[PDB]
Amino acid sequence: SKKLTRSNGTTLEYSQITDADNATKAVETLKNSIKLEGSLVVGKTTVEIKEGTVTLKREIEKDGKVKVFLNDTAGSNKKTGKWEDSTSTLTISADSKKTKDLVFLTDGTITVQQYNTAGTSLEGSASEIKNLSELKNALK
């Protein structure tokens, strides 16, 4: 096994390794005990959490550092994501309207902030996601 503890205290753990460009098990633990699970294949680490038909995918190292993807297998009211590297922000949309931003802070926490009804501008304040259950709710 191989365990990496980041400066900010968050960790990445690889297990059941085969050649160390590929590992069958990979666990990332961010602040507030938000854990995502996945694997390492072809030197890229993919970690994820599922909620219903939605999958939040977090990919690490790909000549681009970190990429966050959203995948939704539902037909109607499908969520899609747009990742902004320079701001570490995942914008989630339901059909043609933006609905919220998820910001992954350098300190390892995650905030959520909603868009207005038109899906064009942010409103209110950003609030910290306190655990996995709250992250999953933001995917509903």
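Residue numbering for chain A follows Swiss-Prot; the residues present correspond to positions 157-296, in that order.
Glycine is no exception: its Cβ is also placed from the backbone N, Cα and C atoms.
In three-state terms derived from DSSP, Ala176 (variant position) belongs to neither a helical nor a strand segment and is classed as coil. Within the same chain, residues at least 6 positions away in sequence whose Cβ sits under 8 Å from that of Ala176 (variant position) are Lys158, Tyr170. Annotation of the natural variant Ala176 to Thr in Swiss-Prot: In strain: CA8.
In the three-state DSSP assignment, the secondary structure recorded for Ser189 (variant position) is helix. All protein chains shown were included, and the count of other CB atoms within 10 Å of the CB of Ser189 (variant position) stands at 9. Here Swiss-Prot describes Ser189 to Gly as a natural variant; the accompanying note says: In strain: CA8.
Taking Cβ-Cβ distances under 8 Å and a sequence separation of 6 or more, the neighbours of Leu192 (variant position) in its chain are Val183, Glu184, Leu186, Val203, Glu204, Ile205, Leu212, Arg214. Swiss-Prot gives this note for the natural variant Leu192 to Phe: In strain: CA8.
Taking a C-beta cut-off of under 8 angstroms and a sequence separation of 6 or more, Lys253 (variant position) has the following same-chain neighbours: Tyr271, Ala274, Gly275. According to Swiss-Prot, the naturally occurring change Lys253 to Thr is described as follows: In strain: 21343WI, 41552MA, 42373NY3, HB19 and HB19CT1.
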